[PDB]
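Worksheet for the structure shown next.
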Amino acid sequence: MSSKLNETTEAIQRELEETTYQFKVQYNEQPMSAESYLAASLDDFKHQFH
Amino acid sequence: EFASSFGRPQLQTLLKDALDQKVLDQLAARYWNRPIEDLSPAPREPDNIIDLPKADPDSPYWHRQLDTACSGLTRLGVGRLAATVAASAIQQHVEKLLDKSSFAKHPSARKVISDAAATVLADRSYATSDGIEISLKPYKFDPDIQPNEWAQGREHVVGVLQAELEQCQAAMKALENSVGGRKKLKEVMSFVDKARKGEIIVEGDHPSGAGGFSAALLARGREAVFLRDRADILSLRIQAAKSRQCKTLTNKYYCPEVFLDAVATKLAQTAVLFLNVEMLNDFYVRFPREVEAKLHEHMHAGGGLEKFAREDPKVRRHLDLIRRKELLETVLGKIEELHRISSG
Amino acid sequence: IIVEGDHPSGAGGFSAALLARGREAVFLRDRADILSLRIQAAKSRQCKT
């Protein structure tokens, strides 16, 4: 296990990196949560209703 | 001299070409016709490209289509595309300069030089890509198009599109002459159109003979129909790009060709500026030191100095002549030393 | 020309059915010619005796 640990660790760092790059180019690293989405859309609806 | 020659508009043309084919791919995949494989009716999409000039301006289909086309073009690795294109270009130009240089022979020294250029570009590549994506961050959100940019895209789209059409028509006519008569291929085309509509059914995954046409002739007929539809679409989009309605910028959703070409040109140019500064100047500054260090270390560490001399024909004759002369001189020196050590 | 098929589906642009129709047409042609030739022979002077 300890011997495979180095190769596995570097590979995990790799798959983390490409996930991070797509997070940078397509969403501009913008944070998102379900609660944030709901609240923003509710206020959009309330602007529409007003 | 090369560094004085290369500059930045060259990088502009280089990036604009990669992004040109990016535009054709995105536009064709979002708007034009898909290939025919079998002889079943294709699922008919409600909106068609032939009715685009006469379409409701607030069309959710066309709006969503041009918008997902543009967002797909922008949210691509344009930073990494520019960095790798400029890298391969600079390395290639260094290789050509090497071809014309005094290092045509000596593949060891030549490869040392080439590898030096490669390692410098590799070192700077990341900073250039990330900096380009940051500098393009505002144009990803709103690539607002100015009327002159719209005009430039207008002039470019006609050429890009007509080149695509000429290849298409030449392939169609060659198909006709290969299959035989124009009228015969027109017959197979009529049959494939019939099977594509409800008029006739064949029930085959591999139809051998229907209406008297071979398994190969059916394939040629489907290919002919695809070429036909794509040719008509292409000519129509060319006449539309030359249309009066596409001269103005306000019909952006009505002229996807011109708009997408404008976005391509813009992203290419602003990415090109940061590319030139962050990467090109860094190359001009680091490359000579790296060449000198690596060549000197190579000659003296590897003993490739003497082999570098042995490699060229003229210099081999020159240095060989000098060596035999050297041996004879040293022999005479040994004799003269002998006379000195022993008086008589 | 060669076709390399034990059952040829499409050759020169002709269907598996159209090939069958063409073979049938050639058989009928040759048999028609043979038949008319044997009629000309049965009416010939050499068959009178």
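To match Swiss-Prot, the residue numbers of chain A are left as they are there, and the shown ones run 517-566.
In case you wondered, yes, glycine gets a Cβ from its N, Cα and C as well.
In the three-state DSSP classification, A:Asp559 (mutagenesis position) falls within a helix. In Swiss-Prot, the entry for mutagenesis A:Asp559 to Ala states: Impaired mitochondrial morphology. The structure shown retains the original residue.
For the mutagenesis experiment A:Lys562 to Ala, the note given by Swiss-Prot reads: Impaired mitochondrial morphology. Its own atom aside, the Cβ of A:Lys562 (mutagenesis position) has 9 Cβ atoms within 10 angstroms in the protein chains shown.
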Within 10 Å of the Cβ of A:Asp559 (mutagenesis position), how many other Cβ atoms can be counted across all chains shown?
10
